[PDB]
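Colleague: Got a structure here, written out as structure tokens. Questions coming.
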Amino acid sequence: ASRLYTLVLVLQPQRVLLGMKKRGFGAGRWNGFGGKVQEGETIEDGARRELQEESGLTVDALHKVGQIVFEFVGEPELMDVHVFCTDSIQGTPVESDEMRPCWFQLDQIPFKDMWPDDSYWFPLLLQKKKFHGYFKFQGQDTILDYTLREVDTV
Ligand SMILES: CNc1nc2nc3c1[nH]c(=O)n3Cc1cccc(c1)OCCOCCO2
């Protein structure tokens, strides 16, 4: 009982782009760019779409870096998130009614104001590792258990 989602991190050698979500999903946390894959769309197309729609950036190459399955206790649908990274972008990120984009130096990532699972996988992302992960959450703030392993093939 899963539903497909994309998540894109715009990661250049000195810095990463995150957006503060002003409302709705993930509000009040620094998020990457992503959402539900639509009907007739490949996962990679959906990721490019979500980045563009949400960030204002246009991406050339996307690289798949991970898959994370989220379980929220009591919610029937598992969220199957396909995670991608790019360093080849065009444009300037645009602040909108839904999000406030900001660049962070890699040693100043705001983990305290991010989803708590990010402290586990973001360091793999930053070191160019690919991963499979699973996080069981109670509410949005508590990780009950998780697994996370590095893989050769996402
Ligand atoms: C940078 N880390 C995270 N960024 C986001 N959500 C994040 C990030 N880390 C995280 O746990 N989430 C929540 C989450 C949970 C289930 C499905 C999800 C996201 O779909 C991926 C699309 O989410 C876009 C919002 O960005």
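Residue numbering in chain A adheres to Swiss-Prot, whereby the residues present occupy positions 3-156 in order.
If you're wondering, the header gives X-ray crystallography, 1.8 Å.
Positions of Cβ are set from backbone N, Cα and C atoms, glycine also.
Residues or ranges marked as 8-oxo-dGTP binding site in Swiss-Prot: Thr8, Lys23, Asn33, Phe35, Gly36, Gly37, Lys38, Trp117, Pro118, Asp119, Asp120. Taken from Swiss-Prot, the feature 8-oxo-dGMP binding site applies to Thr8, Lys23, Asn33, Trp117, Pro118, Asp119, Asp120, supported by experimental evidence. As annotated by Swiss-Prot, 2-oxo-dATP binding site applies to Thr8, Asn33, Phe35, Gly36, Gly37, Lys38, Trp117, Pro118, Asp119, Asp120. The mutagenesis experiment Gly36 to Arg is recorded by Swiss-Prot, whose note states: Reduces activity by 97%. A mutagenesis experiment is reported in Swiss-Prot for this position, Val39 to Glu, and the note states: Loss of activity. A mutagenesis experiment is reported in Swiss-Prot for this position, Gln40 to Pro, and the note states: Reduces activity by 97%. Quoted from Swiss-Prot for the published mutagenesis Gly42 to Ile: Reduces activity by 60%. Among the features that Swiss-Prot reports, Mg(2+) 2 binding site is placed at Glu52, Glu55, with the record citing similarity to another entry. One mutagenesis experiment named in Swiss-Prot is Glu56 to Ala, and its note says Loss of ability to prevent DNA damage. Expected to cause loss of enzyme activity. While the structure shown retains the original residue, Swiss-Prot records the mutagenesis experiment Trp117 to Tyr with this note: Enhances 2-oxo-dATPase activity and greatly reduces 8-oxo-dGTPase activity. Under its mutagenesis annotations, Swiss-Prot gives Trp117 to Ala the following note: Greatly reduces or abolishes 2-oxo-dATPase and 8-oxo-dGTPase activities. For the mutagenesis result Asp119 to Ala or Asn, the note given in Swiss-Prot is Loss of 2-oxo-dATPase activity, reduces 8-oxo-dGTPase activity. Quoting Swiss-Prot on the mutagenesis of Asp120 to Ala or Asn: Mildly decreased 2-oxo-dATPase activity, nearly abolishes 8-oxo-dGTPase activity. Quoting Swiss-Prot on the mutagenesis of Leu150 to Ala: Reduces 2-oxo-dATPase and 8-oxo-dGTPase activities and increases thermolability. One mutagenesis experiment named in Swiss-Prot is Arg151 to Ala, and its note says Reduces 2-oxo-dATPase and 8-oxo-dGTPase activities and increases thermolability. Under mutagenesis, Swiss-Prot gives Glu152 to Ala with this note: Reduces 2-oxo-dATPase and 8-oxo-dGTPase activities and increases thermolability. The note that Swiss-Prot attaches to the published mutagenesis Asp154 to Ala is: Enhances 2-oxo-dATPase and 8-oxo-dGTPase activities and increases thermolability. In Swiss-Prot, the entry for mutagenesis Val156 to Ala states: Slightly reduces 2-oxo-dATPase and 8-oxo-dGTPase activities and increases thermolability. The structure shown retains the original residue.
Give me the lay of the land around each of these features.
Modeller: Neighbour count (other Cβ atoms within 10 Å of the Cβ, all protein chains): 17 for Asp119 (mutagenesis position).
For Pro118 (8-oxo-dGTP binding site), the count of additional Cβ atoms within 10 Å of its Cβ stands at 16 [all protein chains shown]. Look at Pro118 (8-oxo-dGTP binding site): DSSP puts it in coil.
Neighbour list (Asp120 (mutagenesis position), Cβ cut-off 8 Å, at least 6 residues apart, same chain): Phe113.
Annotation note: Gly36 (mutagenesis position) sits in a strand segment as assigned by DSSP. Counting only same-chain residues at least 6 apart in sequence, those with a Cβ under 8 Å from the Cβ of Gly36 (mutagenesis position) are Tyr7, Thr8, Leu9, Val10, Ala49, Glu52, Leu53, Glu56, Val83.
Other Cβ atoms within 10 Å of the Cβ of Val39 (mutagenesis position), summed over all protein chains shown, number 21.
All protein chains shown were included, and the count of other CB atoms within 10 Å of the CB of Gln40 (mutagenesis position) stands at 11.
Listed in sequence order, the residues of the same chain lying 6 or more apart from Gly42 (mutagenesis position) and placing their CB within less than 8 Å of its CB: none are present. In the three-state DSSP assignment, the secondary structure recorded for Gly42 (mutagenesis position) is coil.
DSSP classifies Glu56 (mutagenesis position) as helix under the three-state reduction.
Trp117 (mutagenesis position) has a Cβ environment of 19 other Cβ atoms inside 10 Å.
Under the DSSP three-state reduction, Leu150 (mutagenesis position) is assigned to strand. In the shown protein chains, 15 other C-beta atoms lie within 10 A of the C-beta of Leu150 (mutagenesis position).
The Cβ neighbour count for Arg151 (mutagenesis position), using a 10 Å radius over every protein chain in view, is 11.
Note: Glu152 (mutagenesis position) has non-local neighbours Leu126, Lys131, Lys132, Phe133, i.e. same-chain residues 6+ apart with C-beta under 8 A of its own C-beta.
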Colleague: Of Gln40, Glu52, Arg151, the recorded positions listed, which put a C-beta under 6 Å from ligand 1? Please answer none if none do.
Modeller: none
Colleague: If I take the alpha carbons of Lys38 (8-oxo-dGTP binding site) and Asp119 (mutagenesis position), what is the distance between them in whole Å?
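Modeller: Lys38 (8-oxo-dGTP binding site) and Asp119 (mutagenesis position) have their Cα atoms 19 Å apart.
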Colleague: Taking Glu52, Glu55 as the binding-site residues to compare, which has the smallest set of other Cβ atoms within 10 Å?
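Modeller: Each of the binding-site residues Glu52, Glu55 was scored by Cβ atoms within 10 Å; lowest is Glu55.
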Colleague: Counting across all protein chains shown, how many other Cβ atoms sit within 10 Å of the Cβ of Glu56 (mutagenesis position)?
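Modeller: Within a 10 Å radius of the Cβ of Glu56 (mutagenesis position) lie 22 other Cβ atoms.
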Colleague: Could you tell me the maximum Cα-Cα distance in Å between the residues recorded as binding 2-oxo-dATP, namely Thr8, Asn33, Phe35, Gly36, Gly37, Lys38, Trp117, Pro118, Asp119, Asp120, rounded to a whole number?
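Modeller: Among the residues the record ties to 2-oxo-dATP, max Cα distance equals 21 Å.
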Colleague: Between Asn33 (8-oxo-dGTP binding site) and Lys23 (8-oxo-dGMP binding site), how many Å separate their Cα atoms?
Modeller: 7
